[PDB]
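Comments concern the structure below.
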Amino acid sequence: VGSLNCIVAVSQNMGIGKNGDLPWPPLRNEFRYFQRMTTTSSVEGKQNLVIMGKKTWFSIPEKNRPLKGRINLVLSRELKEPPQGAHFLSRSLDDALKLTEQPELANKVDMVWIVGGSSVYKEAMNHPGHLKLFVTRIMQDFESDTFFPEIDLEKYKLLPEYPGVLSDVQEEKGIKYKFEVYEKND
Ligand SMILES: NC(=O)c1ccc[n+]([C@@H]2O[C@H](COP(=O)([O-])OP(=O)(O)OC[C@H]3O[C@@H](n4cnc5c(N)ncnc54)[C@H](OP(=O)(O)O)[C@@H]3O)[C@@H](O)[C@H]2O)c1
Ligand SMILES: Nc1nc(=O)c2c([nH]1)NC[C@@H](CCc1ccc(C(=O)N[C@@H](CCC(=O)O)C(=O)O)cc1)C2
């Protein structure tokens, strides 16, 4: 119903996962950023929707599923029902977005947040219309087996600052990182 957004943390070499976990150790303030961004609704009375692929769902600690305070939707072409704990299942991003337009979610959902994995990000990034990418740049190389798609920097523009997002380099566990926001109006 509201805006469509992707949110990701990436290493310099564009890595987002290794062996089903993040490639870096837990960065607690970065996690809190993810939590604040995906949970905070712009409309009182509504929740945000988080959309994620099957492997991403199972990469969330069981104790944290479903992500509290958000509506959790899993994408999968083979699952018959959503994995235990998930609220919805769709076969594709387009089907998920259509679902948000139906009466069951139309008055329940505010923002839509895409939270991975790679194929889901790629699909979202190319989807027509206004889209924002909330990218945490982890300023180190990390061995990774899963990567974020390349961002077309003509098509997307980096916003110089963004309300509610810190601009300075952050550091936790000796790992420096910075929060970035990209936008297309497409
Ligand atoms: N650093 C980050 O911000 C970030 C973000 C997200 C994930 N990750 C990491 O990346 C890894 C998991 O991500 P992933 O890329 O491997 O997988 P994923 O997309 O979460 O899951 C792959 C499965 O999801 C389903 N799926 C994915 N895209 C679909 C689509 N467009 N339409 C229909 N179904 C779709 C497919 O299920 P079916 O085979 O059942 O059809 C596919 O087998 C983990 O290591 C996780 O920690 C990192
Ligand atoms: N900015 C940013 N940082 C990140 O760590 C991630 C994303 N974006 N996007 C994708 C995400 C990978 C999938 C994932 C999503 C959520 C969680 C999770 O346990 N979330 C909880 C705790 C906070 C957290 O661990 O991020 C929550 O939101 O309440 C664990 C894994 C990891």
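Shown for chain A, in order and in Swiss-Prot numbering: 2-187.
We read in the header that X-ray crystallography, 1.7 Å was used to get this structure.
Cβ atoms here come from the backbone N, Cα and C positions, even for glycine.
As annotated by Swiss-Prot, domain 'DHFR' applies to 4-185. Look at Swiss-Prot and you will find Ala10, 16-22, 55-57, 77-79, 117-124 tagged as NADP(+) binding site. Quoted from Swiss-Prot, the note on mutagenesis experiment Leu23 to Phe, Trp or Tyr is: Decreases affinity for NADP and dihydrofolate over 10-fold. Quoted from Swiss-Prot, the note attached to the mutagenesis of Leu23 to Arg states: Strongly decreased affinity for methotrexate. Decreases catalytic rate constant 200-fold. Decreases affinity for NADP and dihydrofolate over 10-fold. Positions annotated as substrate binding site by Swiss-Prot, on the basis of a curator's inference: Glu31, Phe32, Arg33, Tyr34, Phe35, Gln36, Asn65, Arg71. In Swiss-Prot, a published mutagenesis experiment is listed as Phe32 to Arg, annotated Reduces catalytic rate 5-fold. Reduces affinity for dihydrofolate 9-fold; when associated with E-36. According to Swiss-Prot, the experimentally introduced change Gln36 to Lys is described as follows: Increases affinity for dihydrofolate about 3-fold. Reduces affinity for NADPH about 3-fold. Here Swiss-Prot describes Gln36 to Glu as a published mutagenesis experiment; the accompanying note says: Reduces catalytic rate 2-fold. Reduces affinity for dihydrofolate 9-fold; when associated with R-32. Here Swiss-Prot describes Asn65 to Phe as a published mutagenesis experiment; the accompanying note says: Increases affinity for dihydrofolate about 3-fold. No effect on affinity for NADPH.
Ranked by CA distance from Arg78 (NADP(+) binding site), the recorded positions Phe32, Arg33, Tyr34, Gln36, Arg71 have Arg71 at the top as the closest.
Remark: of the mutagenesis positions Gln36, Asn65, the most isolated position is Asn65 (fewest other Cβ atoms within 10 Å of its Cβ).
The binding-site residues shown are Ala10, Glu31, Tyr34; of these, the one with its CA atom nearest the CA of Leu23 (mutagenesis position) is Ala10. Within the same chain, residues at least six positions away from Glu124 (NADP(+) binding site) with a Cβ under 8 Å of its Cβ are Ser93, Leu94.
Ranked by Cβ neighbours within 10 A across all protein chains shown, the binding-site residues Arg33, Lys56, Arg71 are led by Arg71. Distance between Cα atoms for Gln36 (mutagenesis position) and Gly118 (NADP(+) binding site): 17 Å, as a whole number. The maximum pairwise C-alpha distance among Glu31, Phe32, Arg33, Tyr34, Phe35, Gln36, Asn65, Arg71, the residues recorded as binding substrate, is 18 Å. Take the CB of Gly21 (NADP(+) binding site) and look out to 10 A: across all protein chains shown you find 11 other CB atoms. Proximity to ligand 2 (Cβ under 6 Å from any of its atoms) holds for these binding-site residues out of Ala10, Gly18, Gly21, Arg71, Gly118, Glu124: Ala10.
The number of other CB atoms found within 10 A of the CB of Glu31 (substrate binding site), across every protein chain shown, is 20. Among the recorded positions listed (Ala10, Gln36, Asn65, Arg78, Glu124), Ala10, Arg78, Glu124 have a CB atom closer than 6 Å to some atom of ligand 1, in sequence order. Cα to Cα, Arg33 (substrate binding site) and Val121 (NADP(+) binding site) are separated by 23 Å. Look at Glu31 (substrate binding site): DSSP puts it in a helix.
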